[PDB]
Amino acid sequence: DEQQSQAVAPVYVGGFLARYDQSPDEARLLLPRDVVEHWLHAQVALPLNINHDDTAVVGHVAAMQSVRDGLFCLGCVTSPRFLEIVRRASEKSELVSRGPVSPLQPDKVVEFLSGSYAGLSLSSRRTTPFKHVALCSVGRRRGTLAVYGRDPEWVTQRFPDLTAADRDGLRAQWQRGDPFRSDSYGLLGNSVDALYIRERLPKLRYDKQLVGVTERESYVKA
Amino acid sequence: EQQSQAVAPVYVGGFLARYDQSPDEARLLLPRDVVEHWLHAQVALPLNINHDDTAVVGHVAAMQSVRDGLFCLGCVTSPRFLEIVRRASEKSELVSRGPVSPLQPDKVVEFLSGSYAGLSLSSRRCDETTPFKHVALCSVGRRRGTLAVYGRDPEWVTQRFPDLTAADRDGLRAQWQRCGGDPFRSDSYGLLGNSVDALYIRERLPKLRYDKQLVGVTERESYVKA
Amino acid sequence: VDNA
Amino acid sequence: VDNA
């Protein structure tokens, strides 16, 4: 049962909330580096929720950094209740049972998050421009793949676009009870919703490549 | 109250196989000759989630080989499973959008519709007399035309398929009427875990839109979400 | 057995 | 607000 104490330990998630080189198929999704940098300048830690549900908060956004190709953020899933649900549910996922690739070690909880919420979705105004980052099955903004991992550093190095300078900025930030007022049922219901998102896998692949995570080893099930 | 009737039995129907369709693997072959012999060979078949022996949620009430394929009528009875479903249905924006045209919302029937949009038989590998093992609700069966129509009433369900002739409904009705604790040994964590597995089945919606068009449920009105 |  |  000691195998569960580390299984329910914090999990980091990283990815781009927006890609400047991607034209939104909807104006409301436009978000150029200029706005981002002013906003980042204008404004505790933004909450991390499940599919934008304000009751399914699982952690916080540890770092936000505008970089060459977009706004990249790094979050931390810290809800014991949530991490616990994910643990129980991972034991029952065939996908999780197929384990990870190359020489990675199976991490049921991580692999599970990787699969359910392969996308990141920023919530901001059309002061506090940035409201919250959301974990989801796919973001309406392209290139928003969610990379989960037990180590911040490790997670950040899964993205080829980032440079040592970038990592310093993010590292500096991330280095500086229980907000999950939902349950397994709420999660179950939300998943059925995801099965009907049109072109879920296609965009998820498009995202994996565009962000160059295709080129590395990670727990991305996408 | 409205919950009491929400967790009431739910019927499910559809083809377990379609004779006009040639499977993609020779191990999915199941022609009318075999089906009818097996039927005459064979206690009702359990009804489980994704072939999970611990996730049995009911039983198959009627089985009948008809012109276009093997059709089965089933009934989800497990109070535990139904309750889990009820809870989740309140948290599904898909279920919140409601049903089509003049159908009345049924959060639960609608949820089962959206999660287990398919039927998957479990029979002996064609290559002593209990050929069929069970029927499984799933996100998409491997055999095409296997769309799953959920409903609160058997007649209403069988009445969703244009292929079925009044005579076929009589064979089924004869069955499900004569047919008449909680077999479920799983929980919400299981279903949830089982749900991620479905997010990674290639072409889930295309196969379902196909199954819906082929079996004519595209033509009528139902709680089908595909 | 075959499961579909 | 807009949510992605």
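Swiss-Prot numbering applies to chain A: residues 4-46, 55-137, 152-201, 211-256, in that order.
So this one's X-ray crystallography, 2.6 Å, going by the header.
Even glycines carry a Cβ here, placed using N, Cα and C.
Swiss-Prot lists A:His63 (among others) with the feature active site, charge relay system, giving experimental evidence as the kind of evidence. On its own chain, A:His63 (active site, charge relay system) has A:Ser132, A:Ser134, A:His157, A:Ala159, A:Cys161 as residues at least 6 apart in sequence with a Cβ closer than 8 Å to its own Cβ.
In the three-state DSSP scheme, A:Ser132 (active site, charge relay system) falls into the strand class. For A:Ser132 (among others), the entry in Swiss-Prot reads active site, charge relay system.
Residues or ranges marked as active site, charge relay system by Swiss-Prot on the basis of sequence analysis: A:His157 (among others).
A 10 Å cutoff on Cβ-Cβ distances gives A:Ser134 (mutagenesis position) a total of 19 other Cβ atoms nearby, all chains included. In Swiss-Prot, a mutagenesis experiment is listed as A:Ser134 to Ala, annotated with the note Almost complete loss of protease catalytic activity.
Among the sequence features in Swiss-Prot, the mutagenesis site A:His157 to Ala or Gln is noted as follows: 22-fold loss of protease catalytic activity.
Recorded in Swiss-Prot as a mutagenesis result, A:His157 to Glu carries the remark: 12-fold loss of protease catalytic activity. Under DSSP, A:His157 (mutagenesis position) is assigned to a strand (E or B) in the three-state scheme.
For the mutagenesis result A:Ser225 to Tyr, the note given in Swiss-Prot is 150-fold reduced catalytic efficiency. A:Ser225 (mutagenesis position) falls within a helical segment according to DSSP.
Listed in Swiss-Prot as a mutagenesis experiment, A:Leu229 to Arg is described as follows: 1800-fold reduced catalytic efficiency. Taking all protein chains in view, 23 other C-beta atoms sit within 10 angstroms of the C-beta of A:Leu229 (mutagenesis position).
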**Request:** Note the 8 unmodelled residues between A:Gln46 and A:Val55, then tell me the distance between their CA atoms, whole Å.
**Result:** 10
**Complete:** By a 10 Å Cβ neighbour count, the lowest-scoring of the recorded positions A:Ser132, A:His157, A:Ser225 is A:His157
**Request:** Could you check what DSSP calls A:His63 (active site, charge relay system) once collapsed to helix, strand or coil?
**Result:** coil
**Asked** Looking at the ends of the gap, A:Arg137 and A:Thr152, with 14 residues missing, what is their Cα separation in Å?
**Response** 13
**Request:** Would you kindly determine which recorded positions in the set A:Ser132, A:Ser134, A:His157, A:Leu229 have their Cβ under 8 angstroms from any Cβ of chain B, listing them in sequence order or replying 'none'?
**Result:** A:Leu229
**Request:** Against chain D, with Cβ pairs under 8 Å, which of the mutagenesis positions A:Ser134, A:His157, A:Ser225, A:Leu229 show up? Give them in sequence order, please.
**Result:** A:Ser134
